[PDB]
Amino acid sequence: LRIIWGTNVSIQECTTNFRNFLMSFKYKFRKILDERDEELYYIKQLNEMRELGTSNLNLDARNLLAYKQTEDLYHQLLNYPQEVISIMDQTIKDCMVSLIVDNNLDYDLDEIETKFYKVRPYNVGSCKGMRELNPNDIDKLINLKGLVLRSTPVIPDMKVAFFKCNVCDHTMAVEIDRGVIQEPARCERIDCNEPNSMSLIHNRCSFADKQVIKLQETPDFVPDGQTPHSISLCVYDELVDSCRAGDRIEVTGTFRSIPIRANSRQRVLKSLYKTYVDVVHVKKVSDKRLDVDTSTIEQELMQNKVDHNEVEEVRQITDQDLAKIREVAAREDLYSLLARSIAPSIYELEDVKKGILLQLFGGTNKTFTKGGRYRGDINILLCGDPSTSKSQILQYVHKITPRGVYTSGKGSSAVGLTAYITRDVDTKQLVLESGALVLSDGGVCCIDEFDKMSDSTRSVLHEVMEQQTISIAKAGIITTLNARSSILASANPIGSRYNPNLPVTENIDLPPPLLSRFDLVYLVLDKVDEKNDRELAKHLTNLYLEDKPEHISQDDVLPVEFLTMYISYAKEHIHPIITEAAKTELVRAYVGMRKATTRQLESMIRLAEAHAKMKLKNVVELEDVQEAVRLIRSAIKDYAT
Amino acid sequence: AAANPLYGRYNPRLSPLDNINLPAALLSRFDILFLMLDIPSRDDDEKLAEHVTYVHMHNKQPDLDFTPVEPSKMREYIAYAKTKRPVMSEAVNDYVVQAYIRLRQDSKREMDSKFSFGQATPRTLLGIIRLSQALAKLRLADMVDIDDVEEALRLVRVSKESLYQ
Ligand SMILES: Nc1ncnc2c1ncn2[C@@H]1O[C@H](COP(=O)(O)OP(=O)(O)O)[C@@H](O)[C@H]1O
Ligand SMILES: [Zn+2]
């Protein structure tokens, strides 16, 4: 028996126990874990990796918890990760080689002899963020759910130091040991001695990449009393430029502590330690929220290859899923199936839900190879009575969209919608933080009490609503920066309730041009009657029949986890061409409004093409304009007044 | 919230949407408003003047066949009631609906003149449910009766019957 000091770990006993698992696992969690075909569950993923060069082994930690023989290990790597992962680095290499020697094989040997393999363990239990992390939790595996507010520049950090000798033509190198460079005073005596004369040469040395990232942390529960924490965390090589401002994330790593120097003068250290996460894995995506625009992020999809990391950017889907997607797309009522399943707790309002669905698809994005750009979006406003979906819709969008800041009222003004300059107290320098719209370079920016935002603030959106960019000239920065956000707005009329005896253009209390530059405006007036509000009341109270609404599967609707897999396919993979035959029905629909401005026309093409992203059509057909124009007219009840 | 009309006291010649300065969108987020306003009277002011002079003659509260509960024990009782998560019977479910439609039909079709205020809304139906849950929790009861909502609706309506005095 052998054991590490301060530790419960036996190297060889864990080594064989990990191999025993690694050569025998087959989804036993489905059998054992709870009340929930395949084989060799990891061996396929290991013999997958060796031809791709993707040296990373992403590990679902809960494989071990359910499995019969490595409950003895889950509570070790969780509690001793720096050492237990150092074992896995070795065992996996030996467990790759066992798949060599059992194989008649080509020369994989000549590199995997030398190359290095690693593990990223992420699928661990939940925690109350920074707050529950009492000092007993120091140096343990942890995970955090949250988002990024800023990231520092890449920092050079020493890994081999170099020494140049002022005489006698021999240098020296030393590898760093646990944070020190033990510089030899002696001139490597056996050449000759001079007592103290040697140099240290910066540009000969070998460096790691380091990067630091600031995480706004958002627990699944927070105690009454709390407020958001800006954690500071560090990420090493192969994760630098993995994740960046506005991303919504699950990240895992080791919780740490470190001292701080009191001053730049002397080595007195503060005893009240600082704390951070050393990141080991980041889960860039989730099943519940859709996928970041592949056209926008095109610069980084290749950087992941060029940087040699497979930390994933886009949802993987199998043929069994795509086959279902296509078999679903053939049905006649998809146009209403999504518009119901988008909000299974929201009653009727299917004109609203449907145009919102057509916002999420975006439509089409296009450029002229230098001189111009156009993008698929519709910018939306909701108006009419209180006591309606308006505020709840802004949540469901927010909780599906991977990006977006729920701005609100007078609590949101120019310096914090666009970027601002601020003192980073942790280092005391001026640094630039992305504002709300800049963080929202994609997805949706969701705005509420839109008319109670001031006359001064509204003037930023007045550019952004179609030009999708913001341009700056204030001290320290002069740039135009991207603001690809779609915009969605909740508004209420002048006075209160609604008043049909005054024209809507006045009633909204929003200026005629900005109201026009919205692509779709919804009038959501109540107009009360029996045989609607009764059916609504039954629907609502069924949420209190069963104290959690698991029977909401009634009135059949898609699983959200499939709907997001559909949209993040259609969005990613279809570029719907507006056919030259579609013009003839399109222009008359515009001119019929003129008997109002091009924003309607520029909206209809961006809305109708989304109605071709839906149903996955590479080309627009004369029918799909017809539903799009009717939607515009009926969204403002154009027949009535 | 405590608030006062535009002239401190009410004016009976002003409809409440004009007597009250607040906008009805914000007001619709109050699940109950109380028109807790005074009118002089020969009798009722006498018992008040007793209670105030009694409680000013000494700290003690009136000699009713009652005791005013010590607050800390009431806090413990509330903390137990908070643990209760009551469920609505289908019997009351269909009653809440029909009362709501009669309220909403009356509120709209009749009550948009003179003393009439506001409109009935989904939010006021949810108010009645939350109040009906609260009553059942004060019973320490795992279910919500038809006997609860017929009390909850009373508090909703009674808060403005003061206006007719
Ligand atoms: N037609 C409806 N379908 C579902 N829920 C509704 C409906 N009308 C109102 N509600 C409920 O009322 C609340 C909406 O408040 P809301 O009306 O968004 O405030 P605002 O009046 O500022 O829009 C939500 O809890 C929602 O569930
Ligand atoms: Zn020398």
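Per Swiss-Prot, chain A residues shown: 177-212, 221-779, 793-838, in order.
Looking at the header, which is where the method is noted, we find electron microscopy, 3.8 Å.
Positions of Cβ are set from backbone N, Cα and C atoms, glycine also.
Features reported for this protein in Swiss-Prot:
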- A:518-725: domain 'MCM' (DOMAIN)
- A:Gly568, A:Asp569, A:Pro570, A:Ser571, A:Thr572, A:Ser573, A:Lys574, A:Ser575: ATP binding site (BINDING)
- A:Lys574 to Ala: Loss of MCM2-7 complex helicase activity (MUTAGEN)
For chain B, give the subset of the recorded positions A:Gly568, A:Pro570, A:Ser571, A:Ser573, A:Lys574, A:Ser575 whose C-beta is less than 8 angstroms from one of that chain's C-beta atoms, in sequence order, otherwise 'none'.
A:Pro570, A:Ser571
Can you name every residue in this chain, apart from A:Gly568, A:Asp569, A:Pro570, A:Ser571, A:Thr572, A:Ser573, A:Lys574, A:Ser575, with its Cβ inside 8 Å of the center of the Cβ atoms of the recorded ATP site?
A:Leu566, A:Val708
Just to be sure I understand the packing, how many Cβ atoms besides its own are within 10 Å of the Cβ of A:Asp569 (ATP binding site)?
21
Using a 10 Å radius around its CB, how many other CB atoms surround A:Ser571 (ATP binding site)?
19
Among the binding-site residues A:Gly568, A:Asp569, A:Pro570, A:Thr572, A:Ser575, name every one whose Cβ is found under 6 angstroms from ligand 1, counting any of its atoms.
A:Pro570, A:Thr572, A:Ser575
Would you mind ranking the binding-site residues A:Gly568, A:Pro570 by how many other Cβ atoms sit within 10 Å of each Cβ and giving me the lowest?
A:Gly568
How many neighbouring Cβ atoms, not counting its own, are there within 10 Å of the Cβ of A:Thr572 (ATP binding site)?
21
Binding-site residues compared (A:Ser573, A:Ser575) - highest count of Cβ atoms within 10 Å:
A:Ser573
Measuring Cα to Cα, how many angstrom lie between A:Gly568 (ATP binding site) and A:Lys574 (mutagenesis position)?
10
Tell me, how many other CB atoms lie within 10 A of the CB of A:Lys574 (mutagenesis position), whichever protein chain they belong to?
21
